[PDB]
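Before any comments, here is the structure.
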Amino acid sequence: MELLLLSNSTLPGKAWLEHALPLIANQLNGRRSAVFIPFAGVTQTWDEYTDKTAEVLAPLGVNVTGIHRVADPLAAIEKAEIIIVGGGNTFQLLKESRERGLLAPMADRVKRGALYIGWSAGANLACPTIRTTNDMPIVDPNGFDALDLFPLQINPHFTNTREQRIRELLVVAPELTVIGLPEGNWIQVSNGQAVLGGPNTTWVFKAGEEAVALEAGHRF
C-alpha cells in the first residue's frame, strides 16, 4: 500500500501543502485522477476547500475532483487513482464518510492500489480508529472505527497533558501503539515500508513503556 500521512497541511511561513509536494511527487508514480474528501472542513465551504488542493496539485499531474461535486461518489472512489483527505474536525469527517457509505469504498480502493494522502484529520482517518484525535466531539460519527489502513494510532499536531491523555487510552486499550506526530512531520508508506519523516521529534507511546523518541527515517 501507498499512503502519505501528514501531521498538518502548512509549515510556518510556507504555503499550504508546500512541504508535502516533493513527497507526493515522489510517490505518485504516474497517477492522475484524484478525489478530494472535504468533509472534515467546517468553517470553510467544501467547494472552496477542493480548489486550494487542485491548485497546488494540478502541476504535479493530479486532477482533483471534490467528492461532494460528483454525481456518483461511490463510483468516483472506485475509479480514482488517488484519495485525498483534508484536515478539519475528525468526528465530522468520519460521520460524513460513514453516513455517505464511502468509508469501506475508500479503504477498498487504497487496498487495490490507490495512493492515499491525508493530513491532520485525514491522517487520523487512515488508522484503525479515531481514538487519538485532539478534536472536540462536535458530531457523533456512529462508531470510532476508521479506514484501518495503517495499523498504528496517530496523534497528529503532537505536543506535550497530551501524554497523560494518551496514557489513559493505553489503560483502556493496552494493545495500542500511539504515535505522537508533531507538526512538520509525516509517515510515508510505500513499497512495503512505513517511514517517518520531518524535522521535529516524534514520540511513540505503548502501555507500560516510557515514551520513545523516533528519528527521521525510522521504519515502523
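Per Swiss-Prot, chain A residues shown: 1-160, 170-229, in order.
We read in the header that X-ray crystallography, 1.2 Å was used to get this structure.
From the backbone N, Cα and C atoms, a Cβ is placed for every residue, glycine too.
Counting only same-chain residues at least 6 apart in sequence, those with a Cβ under 8 Å from the Cβ of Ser120 (variant position) are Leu6, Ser7, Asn8, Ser9, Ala40, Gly86, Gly87, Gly88, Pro156, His157. Under its natural variant entries, Swiss-Prot includes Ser120 to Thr with the note: In pepE1; deficient.
Secondary structure at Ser120 (variant position), as computed by DSSP, is coil. The active site, charge relay system annotation in Swiss-Prot covers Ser120 (among others).
Secondary structure at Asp135 (active site, charge relay system), taken from DSSP and collapsed to helix, strand or coil, is coil. Sequence-distant neighbours of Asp135 (active site, charge relay system) (same chain, 6+ apart, CB under 8 A from its CB) are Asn89, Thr90, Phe91, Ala121. Sequence annotations record features per position, and here Swiss-Prot assigns active site, charge relay system to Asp135 (among others).
Quoting Swiss-Prot on the natural variant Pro137 to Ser: In pepE1; deficient.
Residues or ranges marked as active site, charge relay system by Swiss-Prot on the basis of experimental evidence: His157 (among others). In the structure as shown, the Cβ atom of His157 (active site, charge relay system) sits within 10 Å of 17 other Cβ atoms.
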### Message
Return the residues near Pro137 (variant position) by Cβ distance under 8 Å, restricted to its own chain and a separation of at least 6 in sequence.
### Response
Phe91
### Task
Calculate how many Å lie between the CA atom of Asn160 and the CA atom of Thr170, with the 9 residues in between left unmodelled, and give a whole number.
6
